[PDB]
Number of protein chains: 2
Amino acid sequence: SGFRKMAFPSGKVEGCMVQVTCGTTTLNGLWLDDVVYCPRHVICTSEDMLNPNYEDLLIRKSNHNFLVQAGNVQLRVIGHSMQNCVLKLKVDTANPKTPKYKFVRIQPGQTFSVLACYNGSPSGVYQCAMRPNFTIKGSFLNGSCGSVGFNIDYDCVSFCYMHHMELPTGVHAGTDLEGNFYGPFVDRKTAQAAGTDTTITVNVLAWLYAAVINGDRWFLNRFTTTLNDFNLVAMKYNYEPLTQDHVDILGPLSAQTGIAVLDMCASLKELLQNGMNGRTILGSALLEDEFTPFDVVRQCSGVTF
Amino acid sequence: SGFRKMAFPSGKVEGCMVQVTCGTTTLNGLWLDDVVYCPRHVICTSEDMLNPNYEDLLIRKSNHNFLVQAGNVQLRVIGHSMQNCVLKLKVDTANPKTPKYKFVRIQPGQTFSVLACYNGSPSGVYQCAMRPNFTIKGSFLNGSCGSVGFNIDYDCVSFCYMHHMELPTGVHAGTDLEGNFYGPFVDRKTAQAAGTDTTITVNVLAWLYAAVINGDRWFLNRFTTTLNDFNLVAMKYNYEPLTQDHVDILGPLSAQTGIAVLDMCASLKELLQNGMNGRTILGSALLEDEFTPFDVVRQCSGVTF
Ligand SMILES: *C(=N)[C@H](C[C@@H]1CCNC1=O)NC(=O)[C@@H]1[C@@H]2[C@H](CN1C(=O)[C@@H](NC(=O)C(F)(F)F)C(C)(C)C)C2(C)C
Ligand SMILES: *C(=N)[C@H](C[C@@H]1CCNC1=O)NC(=O)[C@@H]1[C@@H]2[C@H](CN1C(=O)[C@@H](NC(=O)C(F)(F)F)C(C)(C)C)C2(C)C
């Protein structure tokens, strides 16, 4: 028993992190086979970042201008190209620690582990949700760019995020590993705003299932609802619409607990209308939306890698 | 910016986890050089666990009765002994992935990363505090025993916890790597109770410093207090006494923010007496006590390994 925010074990990603330096600018890169992937703003001076022309900056760079270090070892750069907002540095050495991997673009509402890194060295691991406004609530300082987000499925690392920048209210924005931003953000040092987030309804329901599995059952009521009536009532509390796809992915938790999804929706409706009356759910005084249905099943049935 | 519950990168510990099976019973072991350390209840049938005589069970075991697997590879057991509540299995192969390591006994109020494991395979990593009642709020299922807790200091893994059991209200108990329990618990399947926990005052103060560093400052008042008056007022809220040792370890955060420790204590006194008046601190509606002063500094200044 017990329910904790849990990250994937980071080892498979730790063996892929390198340091990339171009002139004055240093950040992290991800070394897979004989390619290093890193944020393209490595080629920028702090002045260039205010209004960069990356194509123009990159013409005036050579292979040798990129210093790539795997611990103490320099990796020789033998080619370079830009794909959207990421640089690809071909190196003369394949990373012997390359795991089986895929690049995936995650959907809003889905979670991943972040391995926060500085100077090519891992510092910490935590779990994030891709918010509906295409930001993450991370923890990143100067030098963190090129830190990656990932999921692990048995032996296979699905890389989904590379860190680029911090917005107002300390939230974070970045790209997939093809260099395409999540959300309407650009890699330019100019004021940008996230704009309005929403509560991930399916994840709140997943976490209420987690709570029941752990013996927290006070919020279960005797009622059901229609999907229609639930979505009508929940809209005013800035909850995203619950779709039949969402109901389908809750099926395993519904089946395991013998609580129909629309019965749990009736309990959620009462929490939204009445509040928690000074009670906690899994130790929290607020409804939690950063656990997916898969996150609940994996932890409350012990999947390994 | 941003402040997240963050675990140490797990790779150095992932390369030490093996599966140990004795007859019918399987759990995890930690392979360092040519020794495997695991909970001694691996030698028990479920019936033996009700009232075990471990010394008697172990006499009737041979080296070959211990099946140790590192992924697919069986490690030959060439010797065995019991130290308190852990078994030590000497194997014929030194673990080539053994990190620099130490065994440490952690103090109540200190944190560590847990690598939850099943069948010798890592599943997840999370952060725990050793509670003042010598339990941890973990997430552990059947087969999790032998999962370890640790801290990483540059290259050096300090192992501090090995998992043995689950108590009432889903809290967890275990040993140091010399097999000595934290708290008054025994490895016997009979009802045992944790008894009353306390709030780790120095960690609540560390987290209020984290909040200020992140721009959450509404709770800062114009007052100071004496250590004496603070401890008198806080006692009724089941906060542990704040000692001069605790004030000393807050010094770096105090120095960094320019907020004296007793000024923050005056702010904490007002939160305890008045509540949060419907406000949050770093997104929480409750005061958080599972971040050490070191945890705040490391995250809010980016230490790597
Ligand atoms: C990469 N190492 C950093 C990561 C930042 C630093 C503080 N916390 C983080 O997550 N990335 C940057 O410094 C990027 C980089 C120029 C400016 N920048 C920003 O993150 C800035 N934010 C923005 O410009 C904004 F608002 F648009 F998001 C900053 C004010 C420094 C936080 C580039 C090329 C975008
Ligand atoms: C090791 N793999 C498990 C870990 C447990 C299983 C459920 N969650 C956990 O953390 N350890 C055990 O099963 C130990 C083991 C016998 C019984 N046991 C317990 O954890 C039990 N608890 C207690 O006996 C109590 F209350 F004293 F802590 C159980 C009821 C199964 C949770 C031994 C030898 C103690």
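The residue numbers of chain B are those assigned by Swiss-Prot, with the residues present covering 3264-3568 sequentially.
If you check the header, you will see the structure was determined by X-ray crystallography, 1.8 Å.
Backbone N, Cα and C define each Cβ position, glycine as well.
Annotation comment: Swiss-Prot describes B:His3304, B:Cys3408 as active site, for 3CL-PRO activity. Listed in Swiss-Prot as a natural variant, B:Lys3353 to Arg is described as follows: In strain: Beta/B.1.351. Here the residue is the original one, but Swiss-Prot notes a natural variant at this spot, B:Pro3395 to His: In strain: Omicron/BA.1, Omicron/BA.2, Omicron/BA.2.12.1, Omicron/BA.2.75, Omicron/BA.4, Omicron/BA.5, Omicron/BQ.1.1, Omicron/XBB.1.5, Omicron/EG.5.1. Among the natural variants that Swiss-Prot reports, B:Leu3468 to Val is described with the note: In strain: Zeta/P.2.
The recorded positions near ligand 2, defined by a Cβ under 6 Å from one of its atoms, are B:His3304, B:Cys3408, chosen from B:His3304, B:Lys3353, B:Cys3408. For the recorded site, B:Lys3353 (variant position), the DSSP three-state label reads strand. Taking the C-alpha atom of B:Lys3353 (variant position) as reference, the shortest distance to any of the recorded positions B:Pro3395, B:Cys3408, B:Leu3468 belongs to B:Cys3408. Spacing of B:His3304 (active site, for 3CL-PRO activity) relative to B:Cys3408 (active site, for 3CL-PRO activity) is 9 Å (Cα to Cα, whole number). Sequence-distant neighbours of B:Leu3468 (variant position) (same chain, six or more apart, CB under 8 Å from its CB) are B:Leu3505, B:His3509, B:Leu3513, B:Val3524, B:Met3527, B:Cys3528, B:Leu3531, B:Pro3556, listed in sequence order.
A coil conformation is recorded for B:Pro3395 (variant position) in the three-state DSSP classification, outside any helix or strand. You'll find the Cα of B:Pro3395 (variant position) roughly 22 Å from the Cα of B:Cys3408 (active site, for 3CL-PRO activity). There are 15 other Cβ atoms within 10 Å of the Cβ belonging to B:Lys3353 (variant position).
Of all Cβ atoms in the shown protein chains, 18 besides its own fall within 10 Å of the Cβ of B:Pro3395 (variant position). Sequence-distant neighbours of B:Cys3408 (active site, for 3CL-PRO activity) (same chain, 6+ residues apart, CB-CB distance under 8 A): B:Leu3290, B:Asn3291, B:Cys3301, B:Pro3302, B:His3304, B:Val3305, B:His3426, B:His3427, B:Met3428.
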